[PDB]
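A short worksheet on the structure shown next.
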Amino acid sequence: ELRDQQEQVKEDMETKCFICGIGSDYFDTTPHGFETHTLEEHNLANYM
Amino acid sequence: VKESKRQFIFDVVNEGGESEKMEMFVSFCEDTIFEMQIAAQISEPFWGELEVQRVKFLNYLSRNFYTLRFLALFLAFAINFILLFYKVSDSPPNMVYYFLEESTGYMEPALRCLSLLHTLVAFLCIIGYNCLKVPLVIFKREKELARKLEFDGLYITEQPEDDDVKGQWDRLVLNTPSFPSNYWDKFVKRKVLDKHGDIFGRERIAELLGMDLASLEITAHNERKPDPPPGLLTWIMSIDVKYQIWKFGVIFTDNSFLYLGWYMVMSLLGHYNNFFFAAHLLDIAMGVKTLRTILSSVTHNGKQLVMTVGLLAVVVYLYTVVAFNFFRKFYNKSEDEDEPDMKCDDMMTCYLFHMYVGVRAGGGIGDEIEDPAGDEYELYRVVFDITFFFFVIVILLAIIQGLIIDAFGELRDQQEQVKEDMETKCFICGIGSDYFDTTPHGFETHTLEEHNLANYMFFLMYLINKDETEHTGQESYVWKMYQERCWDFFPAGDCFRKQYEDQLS
Amino acid sequence: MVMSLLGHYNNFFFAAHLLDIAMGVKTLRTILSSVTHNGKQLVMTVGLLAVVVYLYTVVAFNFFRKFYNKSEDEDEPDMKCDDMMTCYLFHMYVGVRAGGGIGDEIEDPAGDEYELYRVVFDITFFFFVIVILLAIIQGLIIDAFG
Amino acid sequence: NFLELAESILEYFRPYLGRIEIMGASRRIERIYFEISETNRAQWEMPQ
Ligand SMILES: CCCCCCCC/C=C\CCCCCCCC(=O)OC[C@H](COP(=O)(O)OCC[N+](C)(C)C)OC(=O)CCCCCCC/C=C\CCCCCCCC
Ligand SMILES: CCCCCCCC/C=C\CCCCCCCC(=O)OC[C@H](COP(=O)(O)OCC[N+](C)(C)C)OC(=O)CCCCCCC/C=C\CCCCCCCC
Ligand SMILES: CCCCCCCC/C=C\CCCCCCCC(=O)OC[C@H](COP(=O)(O)OCC[N+](C)(C)C)OC(=O)CCCCCCC/C=C\CCCCCCCC
Ligand SMILES: CCCCCCCC/C=C\CCCCCCCC(=O)OC[C@H](COP(=O)(O)OCC[N+](C)(C)C)OC(=O)CCCCCCC/C=C\CCCCCCCC
Ligand SMILES: [Zn+2]
Ligand SMILES: [Zn+2]
């Protein structure tokens, strides 16, 4: 169960944005779009 | 090569990042290309005759490296089967004499012959490894060093951490004339000089990299070609001591080379005592793939297993403290009343007794120490025994079993995840198979013809092999990006079909 | 059919036909498919156990021979590591089935020059053979179910 | 062209230029730009 919970956390963080909840497929329409979105557009550290 | 590709895909999917995915893929392509060159080199087609014979022999060893390893395993098994017939006696066949007890009388000569063959095969395995797999190790090391120099200034703008031994050792090879011997890029020094010369000084960079600009200019201006006749003295003068020292350090730090060297050492010791050949049976773990996977199951959570054993030791120590302080009288392991044999009369002895007997007892320490019925401390001591049984025998061993079972499950889950990813999305562009399957077998055609990994690797090989003066416009574009290590030319979330969806339809 | 015919030669050959429950009952067939799913790994695990026990036998035959007397009367000793084949049989047969390993069966080493070496021998035997390898077999079956 | 000219200034201030996205008073998504302090950034990078 602990292993499954860790895997679920990792999968969620890789598949959808923590802030807006939009899936990575929409963002990846541009090269590395999801990475840029989670690093510059909806960055948790930036909100803090 | 198919196994290498499978391993690379597994590694990328499991412990890889999206940002570094294409960097990892290009590194894998480079390694595959170098391995292909080595395979082509070793593939089959008085001083000169001796040299050609030596080269042919080394190529044969490199070609048959794995067959030699299987032969070594088979010879070890034969030797140990013979050793099963070994016996000890007091009289020749105080001092004890070990000898074979066989009827046919052919087993002792066969044992000696097999031991000699095993030592020879181990030596040949070492040579074959050196000729077949060491080149890739040196290639990877050299290329990583070159990239760190050019794109990180690892010895110009920054320095090794001083706890990383690899950087400190690599410092030895920077100024050697033949630093890029296996890595194909021969312009690494010039690129580093042109990149970092101005900020940190052309002279300083040239001194660091062992290059002489004045000599370069003079050679460009005029040509002087003194070439002495080939000879032993010329070869000795040619050898590069510093580079050889660095290379041998790398090789002797390589794990597989160390394992093969230990194999050879144990084979040699087998001639001192035949029973040292039993150590070579441990090679089944490395040799048999099924056993390697099963043992990877155990080693997956090896750190947790070791910490669990440590926790068991600590808990047993606490029980030992309690017993030494309160339950000393119950630890008499002697039957004759005249001579007692107490175990908790000193802490060290009682800790040894606990860890050795109580842990291995089916019911715990209570199975072994005296019965407490009808004693003032009966309830305290039954609680002691029951808690020992529950915490040590049941819970902790359950933890070990659970760690192994969870390792099995985790490995299976990782394999399933790799398979699912490869079936659901394209490795290159990351677009899902649903978009491609709009046409019959569209995803299959996309992964076989449009974004084929093998095709990308083949294109990289073709680009490297083609002369830069012959490059077309697209080839020149990709070559420049590859030289800069910019992976933007790889399609990402885009493809030909998406680009021309309207017209293609 | 052949076993049924042999049953007329000896009635007890009809006991072999009870093995048919594996093929006949669907629940049993599924349960046994659980075991056979990783059958190759189970066989290799048994082989690895044999090799490890052989290494322990080699060590015992070379250093711990005096502890393998299984006779009570002092006149007639019954040694088990007086020859490698006998002691390998003794290990594989008794130590593997012992709850605590070979230490449960061989002589107590207290007060011996090799006491620490031999307790390490017993403890590592118990850990690697009894705990780990059997844990591997159990884990293979459980993983087959999963 | 202006951005190319200002590359050095932008590169210098990149670690301190924080941006977030909010649902603004205009009922549209808006990008907010602000200053991140060096001390705050280092503290965020601290491992705990
Ligand atoms: C990759 C893993 C790395 C770790 C591997 C560890 C390997 C274990 C062994 C040894 C350490 C190596 C160096 C030891 C050399 C000492 C020399 C020595 O030994 O000289 C004493 C006697 C020699 O014999 P002798 O006096 O009668 O003279 C015979 C001939 N004359 C009569 C000429 C006098 O020694 C003997 O007899 C030896 C009798 C045979 C001993 C058992 C052989 C080992 C088999 C199984 C153990 C497996 C352990 C695996 C490690 C765990 C890894 C998971
Ligand atoms: C993962 C968990 C790890 C488990 C760790 C070990 C668990 C071991 C458990 C249980 C044993 C229960 C019985 C303990 C004591 C019984 C003896 C007793 O009661 O005799 C009353 C004594 C009389 O003194 P005296 O004249 O005989 O000796 C005084 C000086 N001397 C000692 C050297 C001469 O009174 C006294 O000294 C009072 C002394 C203070 C008593 C401290 C005992 C604390 C030990 C365990 C606490 C919890 C145990 C129960 C729960 C199970 C664990 C979950
Ligand atoms: C598809 C999978 C195949 C795997 C299973 C193979 C089956 C294993 C067995 C046997 C093969 C027999 C082949 C040789 C038979 C020769 C005949 C024979 O043998 O004749 C000797 C005695 C007969 O008796 P008698 O001399 O007093 O003559 C009484 C009559 N008069 C008074 C005329 C003198 O033999 C006896 O007594 C026999 C006593 C009964 C022995 C137990 C029968 C088997 C029961 C349980 C084990 C089942 C095997 C399962 C293991 C594999 C599973 C994975
Ligand atoms: C998956 C892993 C499989 C496990 C494999 C089996 C491991 C079993 C483990 C441990 C047992 C520990 C004690 C071993 C040695 C104690 C004896 C000793 O200490 O006696 C010192 C001798 C004195 O010489 P001597 O007069 O008796 O002549 C000997 C000539 N003869 C041999 C025919 C008469 O010195 C010598 O011979 C030096 C001889 C060289 C020593 C070879 C023994 C190496 C065995 C195991 C490697 C390390 C074990 C600990 C690691 C745990 C496993 C992970
Ligand atoms: Zn978002
Ligand atoms: Zn694609």
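Note that chain B carries Swiss-Prot numbering, so the residues on display, from first to last, are 4213-4257, 4538-4585, 4624-5035.
The header says electron microscopy, 2.5 Å.
Note that Cβ sites are derived from N, Cα and C of the backbone, with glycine treated the same way.
Listed in Swiss-Prot:
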BINDING   B:4214-4218, B:4952-4957, B:4977-4983  ATP binding site
BINDING   B:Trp4714  caffeine binding site
MUTAGEN   B:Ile4895 to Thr  Causes paralysis and perinatal death in homozygous mice, apparently due to asphyxia. Mutant mice have greatly reduced and amorphous skeletal muscle
Binding-site residues in contact range of chain A, given that the Cβ distance is under 8 Å, out of B:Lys4217, B:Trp4714, B:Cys4956: none
Listed binding-site residues (B:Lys4214, B:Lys4217, B:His4981), ranked by Cβ neighbours within 10 Å, top entry: B:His4981
Greatest C-beta neighbour count within 10 angstroms, which of the recorded positions B:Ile4895, B:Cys4956, B:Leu4978: B:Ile4895
Residue from B:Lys4214, B:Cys4956, B:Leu4978, B:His4981 whose C-alpha is spatially nearest that of the residue listed as 'caffeine binding site', among the binding-site residues: B:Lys4214
B:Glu4953 (ATP binding site): tally of other CB atoms within 10 A of its CB: 10
Between B:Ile4895 (mutagenesis position) and B:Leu4978 (ATP binding site), the C-alpha gap once rounded to whole angstrom: 65
Listed recorded positions adjacent to ligand 6, that is, members of B:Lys4214, B:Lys4217, B:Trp4714, B:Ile4895, B:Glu4953, B:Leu4978 whose C-beta is under 6 A away: none
Cβ neighbour count within 10 Å of B:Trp4714 (caffeine binding site): 14
